[PDB]
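Please read the structure below before turning to the comments.
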Amino acid sequence: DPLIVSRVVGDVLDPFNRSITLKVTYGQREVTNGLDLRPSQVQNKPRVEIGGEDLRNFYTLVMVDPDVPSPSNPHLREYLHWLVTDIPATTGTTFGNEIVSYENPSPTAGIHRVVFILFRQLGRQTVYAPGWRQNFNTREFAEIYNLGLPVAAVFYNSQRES
């Protein structure tokens, strides 16, 4: 399973059951696990569409790079690239609340995993932005905000361009 082989499950997430649709698209390129994207393709926020269990459900999207400054010494893990909450089922990020604005990943050292994680919320709720994007912890965030295990996750690989 790409999420296990890449250690996204492990480094960032506990094992979970995929249950909700998460589609992340940059330009005309849909992200699928492990595809390579160039930094020049990800300068602006992607389109994000989600599924859902019931139209009354709300979801939170987290985007992180766990490989900062480098995958071999990731002492700033995780870097928070984007956070959007209160996304109504079957819609997407433009219908949610943007807690932390999108910052484009632009790795310079090694291959970085760029991970999108979707969580089901118990209901709408207030979420606070961190004061720094470095040293974010998705597992701890999910615990604080009662988000449970992920319902979906996808990642791409990116490295410095040539």
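All chain A residue numbers match Swiss-Prot; in order, they span 7-168.
Yeah, the Cβs are placed from backbone N, Cα and C, and that goes for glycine too.
One mutagenesis experiment named in Swiss-Prot is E84 to K, and its note says In ft-4; late-flowering. For the mutagenesis of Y85 to H, Swiss-Prot gives this note: Inhibition of terminal flower formation, but weak effect on flowering time. The structure shown keeps the original residue. Record note (Swiss-Prot) on the mutagenesis of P94 to L: In ft-6; late-flowering. According to Swiss-Prot, the mutagenesis experiment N110 to M carries this note: No effect on terminal flower formation. The note that Swiss-Prot attaches to the published mutagenesis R119 to H is: In ft-3; late-flowering. Among the mutagenesis results in Swiss-Prot, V120 to F has the note: No effect on terminal flower formation. The residue drawn here is the original one.
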Rounded inter-Cα distance in Å - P94 (mutagenesis position), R119 (mutagenesis position): 27
For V120 (mutagenesis position), nearby residues of its own chain (Cβ under 8 Å, 6 or more apart in sequence): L43, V48, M69, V70, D71, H87, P111, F161, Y162, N163, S164
Cβ neighbours within the same chain of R119 (mutagenesis position) - under 8 Å, at least six residues apart: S12, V14, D71, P72, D73, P77, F161, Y162, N163
